[PDB]
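Working notes, beginning with the structure itself.
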Protein chains: 2
Amino acid sequence: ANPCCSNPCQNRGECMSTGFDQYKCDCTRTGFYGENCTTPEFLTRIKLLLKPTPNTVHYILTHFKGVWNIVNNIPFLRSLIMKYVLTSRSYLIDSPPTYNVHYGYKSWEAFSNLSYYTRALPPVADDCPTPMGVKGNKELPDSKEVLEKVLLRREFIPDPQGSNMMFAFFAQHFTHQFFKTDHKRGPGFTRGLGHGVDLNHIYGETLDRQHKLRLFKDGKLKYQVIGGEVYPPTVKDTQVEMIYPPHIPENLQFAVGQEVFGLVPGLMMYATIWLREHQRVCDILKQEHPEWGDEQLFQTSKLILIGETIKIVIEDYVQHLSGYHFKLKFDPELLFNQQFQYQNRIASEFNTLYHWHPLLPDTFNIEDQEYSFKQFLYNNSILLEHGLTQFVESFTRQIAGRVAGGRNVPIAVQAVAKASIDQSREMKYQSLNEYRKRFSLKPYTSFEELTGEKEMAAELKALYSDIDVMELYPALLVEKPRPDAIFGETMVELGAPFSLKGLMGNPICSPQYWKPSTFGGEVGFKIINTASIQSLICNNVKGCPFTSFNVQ
Amino acid sequence: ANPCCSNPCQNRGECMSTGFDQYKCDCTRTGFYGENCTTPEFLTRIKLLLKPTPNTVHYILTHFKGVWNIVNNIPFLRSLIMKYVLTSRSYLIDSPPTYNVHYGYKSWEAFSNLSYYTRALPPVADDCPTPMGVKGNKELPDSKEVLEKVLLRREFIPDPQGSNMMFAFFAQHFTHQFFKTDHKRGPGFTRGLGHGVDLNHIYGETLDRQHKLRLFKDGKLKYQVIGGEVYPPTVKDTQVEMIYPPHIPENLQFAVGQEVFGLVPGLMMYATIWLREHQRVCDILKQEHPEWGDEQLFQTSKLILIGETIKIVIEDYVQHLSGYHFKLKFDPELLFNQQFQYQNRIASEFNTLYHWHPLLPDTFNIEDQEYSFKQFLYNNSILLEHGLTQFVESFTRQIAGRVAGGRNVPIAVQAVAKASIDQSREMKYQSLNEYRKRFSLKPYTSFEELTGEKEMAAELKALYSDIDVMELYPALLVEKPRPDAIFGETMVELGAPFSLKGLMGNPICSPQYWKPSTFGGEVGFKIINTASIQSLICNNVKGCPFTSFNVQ
Ligand code: HEM
Ligand code: HEM
Ligand SMILES: NS(=O)(=O)c1ccc(-n2nc(C(F)(F)F)cc2-c2ccc(Br)cc2)cc1
Ligand SMILES: NS(=O)(=O)c1ccc(-n2nc(C(F)(F)F)cc2-c2ccc(Br)cc2)cc1
Ligand SMILES: *[C@@H]1O[C@H](CO)[C@@H](O)[C@H](O)[C@H]1NC(C)=O
Ligand SMILES: *[C@@H]1O[C@H](CO)[C@@H](O)[C@H](O)[C@H]1NC(C)=O
Ligand SMILES: *[C@@H]1O[C@H](CO)[C@@H](O)[C@H](O)[C@H]1NC(C)=O
Ligand SMILES: *[C@@H]1O[C@H](CO)[C@@H](O)[C@H](O)[C@H]1NC(C)=O
Ligand SMILES: *[C@@H]1O[C@H](CO)[C@@H](O)[C@H](O)[C@H]1NC(C)=O
Ligand SMILES: *[C@@H]1O[C@H](CO)[C@@H](O)[C@H](O)[C@H]1NC(C)=O
């Protein structure tokens, strides 16, 4: 019934049910007017008729090495550039957050209840004619008819950017502090209440849990020595609850912080990395402040690490996943003179679209041995046996799958990829084009437009019929990759904005926190600003292995 | 021991313990440098040597009626002015919030734990030589040697601004959504987790409770008809827990929302006001959207009411409490082009300094009768008997005490006034001057400077000895009143900044929410912007009595 079913209002205008059969578009603060918020004000016209495509943008940004070389040299230019990528990229986020799974209208419950995931686009009214609003059939294609037909891998497709397993597992561990779906409540419900890079994954989801992992000495995190290496405390020792198969030796049962992380040795490898990083900081802090107490050292360290994390995640991770030329820069002071909300609330889309299982290899090959999913998952001795350095090295040299090519999901994790499809449907998501429009992209004219090939296109077209009924999730993995990109424009466009407001819109990035001392000193401050995944490992791993987020 | 005990760093520079015996000042982002952040950069000099005193500011603002008249006529001027009062006033707030009772250093716990009250000035290190850091004696004056000597009232002193009982009880009910100290945890701990004007006081502190008050019909709040007037549901009826003396008839036991509000008939009078306002909106919304459901009408209503509340609290409450000439204006779009954080976290100072018991009369005189505290407190039949209109009228005509004159605290509420003193001491607060400096005010040279008279000055001087050991709280009520002001500069300066970021720094005030429709329509939006305490009553109270926040 709901007259706004049909998503009438374009250009961002909010739609409203003015009488069962009627609706009105709140074109307020859009650049357009007229019943559907579509006809522009001259200024708009001028902007529009002078705006370059994310691709025409991407081209420049990925070409002209030498020039970008010159820019990367000129500091008073790199910053100008960085400042801009930052500023514009995030105008697309509604922070303060609007909407969630149960609120299609602004609502204070949608604003207060931190247990939800914000949502870039309001769900589809439960009283609509079709699940995509008005277009489509009484039902949508079947999940497996998309999962198998268009999503499951045949031959392992390698990423054309050389994303290794170091990167792959990092993107998993990292995003896993904010992504934490509270399934007991349902999809759309999170447990990463601190909506953002709160390093909760290392430090326990609470205070109570955070305490059960702390040594309460020199600001240190509890650890344990196995043969000669520091490994996380045991659930048996520090009663911090974990998730482990009812047979794991109880000596495997590592503690780490984020309760799921024990289900994959890659994760557990990274926690052991950071666990060690904390202490390492703690000591530095401890000899810069011989008079600090445990609680201070601890509280200052978590700040520093977070500081480091935002650096690596921009200077290395985004830098790699971008494949630019221009050198991205983690510099909070760049946003200081601009309007910015040092506030964030993670959406469900960001979660969904971040399901990068296509990154996953068919064998977890730790040099001089390859393991099956069945063997790698929930394994104690794998990590303990091989060693950290022999993980760092294996992973530096191991191509991970390309993401948005088509049909590259590990037949194992096909179940997950399944859920994703039929779960995002449960959460009543919107059509792939409404999202494209929403993120200032132009909707696709054909499944063929979406894919850049004919085979799948026709397979999907067969199923979905209308392009305007294609889903955000599938369309993302079976999307035409920009050049030798790991994924296409649609992925890259919805996610860039979301991934920067969670990094930058973080208290430490605030002008009130961004100063030495907040980090114990000038010292601590100059740890954040010298961070790199390269150092993270050379500082914490038995050798000082070379590493990267690229396959050498 | 802590080298930062003596609060060395001036001009905002954060102080840090660099070695037991040493410290450094983080003059970063201040206008000053040099060991203590005190010597200015030329630009600073220029600003300073060109900035007008809050008094030299106040004078203009309270004088020249005719000019201000001209201004209040010119809309393209009033706004310019309003925009300014807004912008500058709040540069003084650390949002994102830094500090709380347990954190003298930035800390992530201080940032995360929403159960705390932020704190404009960090507490005094528990290892200091004197409770005020380094100045003063092993102890401070006694509470009663201040409570009695300088704070308890003798003759009722009337406010020179004509603040009536309508205003008095409004300032109580209103601030009582944000102020809600969780004493079980201790002072410094709140229960108004939605740090701000979340109208939780009308709607229950939760979701669970909010449900136990709603009708789940037409978006309406539950009510009950007693003789002919709508009065809140009964605890017995709506199991919403309340706080009532173990003898109250169980028919008194009104529900309303904020659990304490039953302990004073004035509070209960105002809740009954709003309860009725909700419904009144709900019906308007209900015949604007004949197709809305209860949950939508309810969710849209709370937003409109909040909208109204911010209007009244600026346009009437602040407007009256200011005694300006220039017509303040609630216009969220004024901050749209300025850097602003639509985010807030209520401090403990704001709470403490807002203890305006001096406002309280010795008799709650509802025309043709006068009640004792003993009688007015927790009374059923008072309100039910007299009626709302006969409360509105009594209160419009009833002068309330002056606040910051000296010695005007009701001997009843002396206990509260006591707590305040020795509680803010518990929370380890700082000297009256550190705060004055903190809020860009010049510290006092004598108790005499503080008071503007000689009697009390010497009585306090006797006690405190050093002016620099005078406390924020007492010095606030025993402070020299600006002209015919209800309180002086110190109160007005710490609070103005705090009271605006809680109003403006609210999601609905955001450019993402500030549009029609968010409020159900242009209609709902045009309720917020036509709001007034005058209307609030004429729309909800049996007559349509004239009212104000001034004694006629
Ligand atoms: C050993 C490899 C991995 C396994 C076995 C695995 C398994 C799973 C499973 C069981 C789910 C839940 C199913 C659902 O979403 O409905 C899931 C969710 C997810 N996975 Fe993985 N995953 C792995 C690696 C990764 C990596 C490398 C990334 C990150 C780049 C990733 C990102 C996600 C995301 C974002 C979700 C949603 C998390 C949430 O709901 O909060 N996964 N994965
Ligand atoms: C009938 C008049 C009133 C009575 C009997 C009363 C009584 C009290 C009592 C019992 C307390 C708790 C003691 C403590 O703080 O440790 C208190 C706290 C407080 N009162 Fe009042 N009060 C009255 C009016 C007011 C008014 C008019 C204001 C506001 C302008 C005010 C503001 C406060 C504040 C801010 C607190 C702290 C609330 C909290 O802890 O969250 N009071 N009052
Ligand atoms: N064409 S590509 O696939 O190689 C590609 C191109 C650019 C980016 N990139 N650049 C930016 C920046 F410019 F804003 F920094 C943000 C992201 C980004 C990061 C994480 C997510 Br999730 C989504 C986007 C990523 C991939
Ligand atoms: N000299 S005075 O006592 O009469 C006096 C003068 C001005 C104000 N006033 N003006 C403003 C505004 F200008 F920003 F609107 C805010 C406050 C304000 C409101 C609440 C608290 Br709590 C503290 C300050 C209040 C009293
Ligand atoms: C909005 O879309 C509807 C489709 O039914 C159309 O009738 C209406 O005229 C459109 N308005 C504008 C401004 O595009
Ligand atoms: C959030 O909302 C859901 C649904 O109303 C509810 O079950 C849950 O209790 C809420 N969470 C909080 C913290 O109020
Ligand atoms: C776990 O690792 C051990 C030794 O590293 C291996 O024998 C075993 O097969 C692995 N677990 C599974 C389930 O394959
Ligand atoms: C800075 O202030 C502190 C206050 O404790 C004092 O010890 C120090 O001598 C001052 N230094 C200067 C240069 O004013
Ligand atoms: C806030 O801190 C206090 C003291 O550490 C603790 O009792 C309480 O659980 C904390 N609140 C939350 C929500 O963590
Ligand atoms: C409550 O009010 C009634 C009637 O207004 C009055 O007679 C009675 O004394 C009051 N209660 C107390 C405890 O004084």
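Using Swiss-Prot numbers, chain A covers 18-569, in order.
Using the three backbone atoms N, Cα and C, a Cβ is placed for every residue, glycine included.
The domain 'EGF-like' annotation in Swiss-Prot covers A:18-55 and rests on sequence analysis.
What Swiss-Prot lists as substrate binding site is A:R106, A:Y341, and the listing cites experimental evidence. Cβ neighbour count for A:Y341 (substrate binding site) (all protein chains, 10 Å cutoff from its Cβ): 18.
Listed in sequence order, A:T192, A:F196, A:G512 are the same-chain residues at least 6 apart in sequence whose CB falls under 8 Å from the CB of A:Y371 (active site, for cyclooxygenase activity). A:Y371 (active site, for cyclooxygenase activity) carries neither a helix nor a strand DSSP state and counts as coil. Per Swiss-Prot, active site, for cyclooxygenase activity is recorded for A:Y371.
Residue density at A:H374 (mutagenesis position): 21 other Cβ atoms are found within 10 A of its Cβ, drawing on all protein chains shown. Annotation of the published mutagenesis A:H374 to Y in Swiss-Prot: Impairs peroxidase and cyclooxygenase activities toward 2-arachidonoyl glycerol; the original residue is retained in the structure shown.
Annotation source Swiss-Prot lists heme b binding site at A:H374, citing experimental evidence.
Recorded in Swiss-Prot as a mutagenesis result, A:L517 to A, F, P or T carries the remark: Slightly reduced activity. A helical conformation is recorded for A:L517 (mutagenesis position) in the three-state DSSP classification. Sequence-distant neighbours of A:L517 (mutagenesis position): residues of the same chain at least 6 apart with a C-beta under 8 Å from its C-beta are A:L103, A:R106, A:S107.
Here Swiss-Prot notes a mutagenesis experiment, A:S565 to A, with the remark: Decreases acetylation by SPHK1. DSSP gives A:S565 (mutagenesis position) a coil state; it is part of no helix or strand. Within the same chain, residues at least 6 positions away in sequence whose Cβ sits under 8 Å from that of A:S565 (mutagenesis position) are A:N181, A:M183, A:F184, A:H337, A:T413, A:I550, A:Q551.
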Cα-Cα distance linking A:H374 (mutagenesis position) and A:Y341 (substrate binding site), given in Å to the nearest integer: 24
For A:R106 (substrate binding site), the three-state class that DSSP assigns: helix
Sequence-ordered recorded positions from A:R106, A:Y341, A:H374 with Cβ under 6 Å of an atom of ligand 3: A:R106
